[PDB]
Amino acid sequence: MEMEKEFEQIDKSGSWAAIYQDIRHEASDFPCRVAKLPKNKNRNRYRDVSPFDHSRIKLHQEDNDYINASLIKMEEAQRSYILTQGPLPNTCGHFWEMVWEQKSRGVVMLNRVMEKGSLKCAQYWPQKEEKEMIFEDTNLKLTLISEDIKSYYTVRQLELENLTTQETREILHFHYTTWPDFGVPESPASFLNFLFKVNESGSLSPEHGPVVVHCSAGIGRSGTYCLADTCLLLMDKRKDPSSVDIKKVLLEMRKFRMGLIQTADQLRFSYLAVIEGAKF
Ligand SMILES: [Cl-]
Ligand SMILES: [Cl-]
Ligand SMILES: [Cl-]
């Protein structure tokens, strides 16, 4: 209830922008030297969103280990997430190499490939069973096995094959397809349904590698997902759920990737999701 009382006060006083800017002022700042090397320019979608050196995911490849992706290790929640930008036309092989190397079971996608004409990520998985994809640079094959299309999101069963060894893995693609072109969803019900479905699938089990979460830059909608999921985990784990301080959780996550939650509306939406999910 305390988080809800705080929410009602913030709404009443109109202080979402002030709270959000306090977060930005306190956020950690660590170097991103590798992301800024000239040879990595075309591996970054946005010049102002980079992974920190200390938490970036390294590809196991001799020529260039760089991908714009960060390991968010929430120690108290005992859950790890990989937050990444939506893959570029030239980094789709890198993306699936990362999924393979990190042993991830689930991919969470929070955008449409094109929004208001802007390409927010490449078409990095097959839309049709009969047109599988081959990533020649990383020697991976990806096939659509089936998909379950719902009103607010789609879940896909993908088969990822390492063509070198012929080993195959099932990857679940959790695609929230209806986040609005501008702003945040009016209600968090569909987002929470989605978040619970990811958790119910087993993809977050400590038996697998970290779930991979992405949007356009990997910080705004992805930040909302990680923040809400961590907060709901903590409420389920701790003895006093009213003890969960969403701003503190968000500052902890920002130690691992810059810029998580990109507007005061996304912050308010994260509060709504956590308050409503806490009630479940
Ligand atoms: Cl260079
Ligand atoms: Cl986005
Ligand atoms: Cl920011």
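One-based numbering along the chain as shown.
Going by what the header records, the deposited coordinates were determined by X-ray crystallography, 1.6 Å.
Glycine is no exception: its Cβ is also placed from the backbone N, Cα and C atoms.
Listed in Swiss-Prot:
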- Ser50 to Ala or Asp: No phosphorylation (MUTAGEN)
- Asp181 to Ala: Substrate-trapping mutant (MUTAGEN)
- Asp181, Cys215, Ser216, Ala217, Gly218, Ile219, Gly220, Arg221, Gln262: substrate binding site (BINDING)
- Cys215 to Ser: Catalytically inactive mutant; abolishes sulfhydration (MUTAGEN)
- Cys215: active site, phosphocysteine intermediate (ACT_SITE)
Which entry in the list of binding-site residues, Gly218, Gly220, has its Cβ near the fewest other Cβ atoms, using 10 Å as the limit?
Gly220
Of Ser50, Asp181, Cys215, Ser216, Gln262, which of the recorded positions has the most Cβ neighbours inside 10 Å?
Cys215
Secondary structure of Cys215 (mutagenesis position) (DSSP, helix/strand/coil):
coil
Using a 6 Å cut-off on Cβ distance, which of the recorded positions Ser50, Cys215, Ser216, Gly218, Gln262 come close to any atom of ligand 2?
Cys215, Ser216
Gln262 (substrate binding site) and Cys215 (mutagenesis position), Cα-Cα, nearest whole angstrom:
12
Largest CA-to-CA spread of substrate binders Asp181, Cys215, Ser216, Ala217, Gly218, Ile219, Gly220, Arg221, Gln262, angstrom:
16
If one measures from the C-alpha of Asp181 (mutagenesis position) to the C-alpha of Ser216 (substrate binding site), what distance in angstrom results, rounded to a whole number?
12
Specify the nearest of the binding-site residues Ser216, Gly218, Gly220, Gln262 to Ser50 (mutagenesis position), where nearness means the distance between Cα atoms.
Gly218
